[PDB]
Amino acid sequence: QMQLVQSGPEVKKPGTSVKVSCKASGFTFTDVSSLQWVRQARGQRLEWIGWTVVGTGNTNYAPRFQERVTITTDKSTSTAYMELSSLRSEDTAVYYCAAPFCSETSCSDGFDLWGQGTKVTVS
Amino acid sequence: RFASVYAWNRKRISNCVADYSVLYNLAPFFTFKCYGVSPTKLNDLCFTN
Amino acid sequence: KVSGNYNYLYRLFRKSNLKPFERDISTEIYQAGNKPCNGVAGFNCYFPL
Amino acid sequence: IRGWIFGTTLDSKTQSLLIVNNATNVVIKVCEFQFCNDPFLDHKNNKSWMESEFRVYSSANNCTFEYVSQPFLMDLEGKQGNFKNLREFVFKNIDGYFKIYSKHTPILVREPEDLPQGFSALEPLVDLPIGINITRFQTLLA
Amino acid sequence: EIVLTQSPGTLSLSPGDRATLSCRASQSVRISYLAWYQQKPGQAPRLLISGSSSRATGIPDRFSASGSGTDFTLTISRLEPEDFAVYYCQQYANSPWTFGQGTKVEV
Ligand SMILES: *[C@@H]1O[C@H](CO)[C@@H](O[C@@H]2O[C@H](CO)[C@@H](O)[C@H](O)[C@H]2NC(C)=O)[C@H](O)[C@H]1NC(C)=O
Ligand SMILES: *[C@@H]1O[C@H](CO)[C@@H](O)[C@H](O)[C@H]1NC(C)=O
Ligand SMILES: *[C@@H]1O[C@H](CO)[C@@H](O)[C@H](O)[C@H]1NC(C)=O
């Protein structure tokens, strides 16, 4: 159906680079759709990272992750990428990208589409 | 400089003799095609504005 | 230009298509959702240029 | 009734229009200038005509077209009674073009309402490349 | 930078009743830029309520949101056994967004 899929878990050594990408199936990001990225640890709360607008291209980042994470959007495949460097032990968590469906006219004021996240670990 | 797309400027041409010989001979004109007239028959016509 | 010329703009969002030869600029804030965006921009409130 | 001034969105940053006839003139002019909510022109000294606060244009951004044309047939002084002049206009907005047709008729001796009968035709007056839709234009009354 | 605090820390009520939870902020608040989320164990969270009147696909009428000022509340008409999860409050209007801390509802 119209839905968002996510990549799989992976283990990366510290002091290196990590790339994350989540795809959309039967769903296009047009020019109004936007999406955010969140991280969930084990037995912890939810912390917001950043959300970007596909059309304008404006990006927002959390103050504590100003240089750590870079978020980019792709119109050709209608997806979102994150690049991170020098991951630490606290980064072993599940990453989700959440977007609301929107078709060139108007859309809901809440994020109802969701993925299943990537479990990233550092060893 | 030309104005942006969303703020195009329209200029009024009147009371003059239109010579299209200078226009036609420019090399990089990679798009020149007309609808109600033909490009070679603009030198012997008269327009209101 | 090498550094990039950023003085050319074009609209992105508009509620309705414009009839032929409509030119008068407008730079208000286009709302996306049913929530009425006012003044500053934010979620579902985007600059249209 | 005075003359033609109209702009789109009341923000001082839009290419407004001026078909202006202040005293004995008309200058067709297309340019960006500030329009107030209620910029008045003549309200001064109970009932005598003075061009007070007449200016409605402050800041220019882009002037495109300027042209000269004479004002419509006006008379001098104002009072109540002897309804004589009958001025008819039809305004049309088609395909980014503003068209005005006008007609003037004297000695219409008909005081109590009741638009006079008979037939008359309106000759075309001017065609303007405004480039905007109109649900919003104005010709203020003195 | 706005902080969202949820109360109570835990909820222990028998199934078949009405439940209430609250979350409050510090800075200014807006009625339709606050959303409530639930997260099943092992599953990604899904949208429940946003704007205090809007609902997602297949949301039962039991869910309700109340409050106009800083304090917002979630009311559940009739609980069912697998509805027990952690609830989060999320804000949009203010500075870079922050979630809540989570409230565990149990028997
Ligand atoms: C009347 O015409 C004007 C001029 O075309 C319209 O203004 C455009 O409106 C859209 C949506 O509001 C804007 O995004 C455009 O930027 C405006 N035009 C330009 C050139 O900037 C106006 O919307 C029209 N009004 C109606 C009711 O149709
Ligand atoms: C009409 O416009 C011209 C152009 O500036 C001006 O010189 C003239 O004074 C105007 N007419 C009146 C009655 O002010
Ligand atoms: C006419 O108006 C001017 C200023 O607009 C004022 O100074 C003057 O007193 C007025 N005269 C009368 C008779 O109202």
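Every residue number used here counts from 1 along the chain in the order it is shown.
Recorded method is electron microscopy, 3.3 Å.
Quick reminder: no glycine exception, Cβ is built from N, Cα and C everywhere.
For the naturally occurring variant D:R2 to I (Swiss-Prot position 102), Swiss-Prot gives the following note: In strain: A23.1. Taking a C-beta cut-off of under 8 Å and a sequence gap of six or more, D:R2 (variant position) has these contacts in its own chain: D:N21, D:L41, D:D42, D:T139, D:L140, D:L141, D:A142. In the three-state DSSP scheme, D:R2 (variant position) is classed as coil.
For the natural variant D:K44 to E (Swiss-Prot position 147), the note given in Swiss-Prot is In strain: Omicron/BA.2.75. DSSP assigns D:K44 (variant position) to coil in the three-state reduction, outside any helix or strand. In sequence order, D:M50, D:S52 are the residues of the chain that are 6 or more apart from D:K44 (variant position) and have a CB within less than 8 Å of its CB.
If you draw a 10 Å sphere around the CB of D:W49 (variant position), it holds 14 other CB atoms from the protein chains shown. For the natural variant D:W49 to R (Swiss-Prot position 152), the note given by Swiss-Prot reads: In strain: Omicron/BA.2.75.
For the natural variant D:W49 to C (Swiss-Prot position 152), the note given in Swiss-Prot is In strain: Epsilon/B.1.427/B.1.429; when coupled with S13I induces resistance to NTD antibodies by changing disulfid bond in positions 15-136 to 136-152.
If you take the C-beta of D:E51 (variant position) and look for same-chain residues 6 or more apart in sequence within under 8 angstroms, you find D:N22, D:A23, D:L41, D:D42. In Swiss-Prot, the entry for natural variant D:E51 to K (Swiss-Prot position 154) states: In strain: Kappa/B.1.617.1. The structure shown retains the original residue.
All protein chains included, D:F54 (variant position) registers 15 other Cβ atoms within 10 Å of its own Cβ. The annotation that Swiss-Prot gives for the naturally occurring variant D:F54 to L (Swiss-Prot position 157) reads: In strain: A23.1, Omicron/BA.2.75.
In the three-state DSSP scheme, D:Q80 (variant position) is classed as coil. What Swiss-Prot says about the natural variant D:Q80 to E (Swiss-Prot position 183) is this: In strain: Omicron/XBB.1.5, Omicron/EG.5.1.
The DSSP secondary structure for D:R87 (mutagenesis position) is strand. Under its mutagenesis entries, Swiss-Prot includes D:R87 to K (Swiss-Prot position 190) with the note: Partial loss of biliverdin affinity.
Reduced to three states, the DSSP call for D:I107 (variant position) is coil. Counted within 10 Å of its Cβ, the other Cβ atoms near D:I107 (variant position) come to 7, all protein chains included. Swiss-Prot gives this note for the natural variant D:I107 to V (Swiss-Prot position 210): In strain: Omicron/BA.2.75.
For the natural variant D:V109 to E (Swiss-Prot position 213), the note given by Swiss-Prot reads: In strain: Omicron/XBB.1.5, Omicron/EG.5.1. Annotation for D:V109 (variant position): spatial neighbours D:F83, D:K84, criterion Cβ-Cβ under 8 Å with sequence separation of six or more.
Under the heading of natural variants, Swiss-Prot lists D:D114 to G (Swiss-Prot position 215) and annotates it as follows: In strain: Beta/B.1.351. Shown in sequence order, the list is empty: the chain has no residue 6+ apart in sequence with a C-beta less than 8 angstroms from the C-beta of D:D114 (variant position).
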Give the subset of the recorded positions D:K44, D:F54, D:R87, D:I107 lying near ligand 3, defined as CB under 6 A from any of its atoms. D:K44
Between the Cα atoms of D:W49 (variant position) and D:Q80 (variant position), what distance do you get, rounded to the nearest Å? 16
Rounded to the nearest angstrom, how far is the Cα of D:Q80 (variant position) from the Cα of D:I107 (variant position)? 16
Separation of alpha carbons, D:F54 (variant position) and D:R87 (mutagenesis position) (Å): 24
Neighbour tally for D:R87 (mutagenesis position), based on other Cβ positions within 10 Å of its Cβ: 12
